[PDB]
Amino acid sequence: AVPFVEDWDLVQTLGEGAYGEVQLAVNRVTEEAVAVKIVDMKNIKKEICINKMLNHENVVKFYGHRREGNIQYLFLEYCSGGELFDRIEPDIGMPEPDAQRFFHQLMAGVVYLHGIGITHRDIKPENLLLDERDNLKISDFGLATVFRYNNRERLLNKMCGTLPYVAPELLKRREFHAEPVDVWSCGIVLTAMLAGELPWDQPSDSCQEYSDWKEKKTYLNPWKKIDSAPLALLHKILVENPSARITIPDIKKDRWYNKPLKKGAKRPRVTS
Ligand SMILES: OCc1n[nH]nc1-c1ccc2c(-c3cc4cc(CN5CCCCC5)ccc4[nH]3)n[nH]c2c1
């Protein structure tokens, strides 16, 4: 019953796009920050529906929405760290330990989503945000859909995603399982974090870069910059046949995935 507590000031645009804009909003009274997605209306109702069933530390939180005419307002968790995209150095990537930690968190979020029958369908660095403690959070469920309901799996057929990150079966088959597709895009994200470049414009035999990969020419630019341990994992994720592709439970058993590399975030320290 505190006056003004429901007032939010839009401080700045966090990002724009065909679906509208996302702005940083600060509470007039508490100064708490949240991200407000503004949709001009003229998918959205489905996005809200999907967001309402999400609750995980590696998934951007949904606080609520307000119709107010033809402009939908989505109140979402503000991730002060920005996009994972900006943590990747062009043609370099990032330190392996950091990439491993981010990959661990990405897997946690994906395991959660798949557990409740939801597939993201557009996993990429631009959609992976970081909070104040660099914790990764999966965002933007505008392309997400239910692939399992009442314990029955529904095969997908809709062409969704972003070419460099899309699995080859989405371009070669009429129908396909949802989960291996998200696993594949996570592998491309791992490649990007470790090499600072995408392997191919798209996973097609017509694409020379892709053909080279299937021929195991790992001495080529992308893969040459990646250590043997994480590369062995990528060899299991970027497998053309989705039925032979490694699943998440098995990714969790992979040698590199479990290799001690990253230390704590530090905080104390004083001698004598
Ligand atoms: O699932 C949630 C969702 N669905 N759709 N959109 C989202 C969605 C999109 C973006 C964000 C963000 C966010 C974007 C962002 C960008 C920067 C970079 N900075 C911005 C100001 C100018 C200088 C550069 C820094 C921190 C940021 N935090 N937080 N929460 C979001 C939710």
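Following Swiss-Prot, chain A residues are numbered 2-43, 51-280, in order.
Header entry for method reads X-ray crystallography, 1.9 Å.
Cβ atoms are placed via backbone N, Cα and C, with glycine included.
Positions annotated as ATP binding site by Swiss-Prot: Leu15, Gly16, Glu17, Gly18, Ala19, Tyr20, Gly21, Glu22, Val23, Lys38. The note that Swiss-Prot attaches to the published mutagenesis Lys38 to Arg is: Abolishes kinase activity. The annotation that Swiss-Prot gives for the mutagenesis experiment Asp130 to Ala reads: Abolishes kinase activity. Marked as active site, proton acceptor by Swiss-Prot: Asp130. Swiss-Prot lists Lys132 to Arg among its mutagenesis entries, and the accompanying note reads: Strong reduction of chromatin-associated CHK1 ubiquitination.
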Which one of the recorded positions (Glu17, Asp130) has its C-beta surrounded by the most other C-beta atoms within 10 angstroms?
-> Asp130
CB within-chain contacts under 8 A for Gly21 (ATP binding site), separation at least 6 = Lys38, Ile39, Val40, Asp41
Taking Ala19, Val23, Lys38, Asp130, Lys132 as the recorded positions, the residues having C-beta under 6 A from ligand 1 are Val23, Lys38
Quick one: which residues besides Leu15, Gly16, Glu17, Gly18, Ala19, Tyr20, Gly21, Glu22, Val23, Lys38 have a Cβ within 8 Å of the ATP site's Cβ centroid, in sequence order?
-> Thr14, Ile39
Taking the Cα atoms of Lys43 and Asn51 on either side of the 7-residue gap, the separation in angstrom is 11
Measuring Cα to Cα, tell me the gap between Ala19 (ATP binding site) and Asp130 (mutagenesis position) in whole angstrom.
-> 16
If you count other Cβ atoms within 10 Å of each one's Cβ, which of the binding-site residues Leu15, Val23 has the most?
-> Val23
Fewest neighbouring Cβ atoms within 10 Å: which of the mutagenesis positions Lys38, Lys132?
-> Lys132
What number of additional C-beta atoms lies within 10 angstroms of the C-beta atom of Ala19 (ATP binding site)?
-> 5
ATP site span - longest C-alpha distance across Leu15, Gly16, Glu17, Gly18, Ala19, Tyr20, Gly21, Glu22, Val23, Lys38, in Å | 14
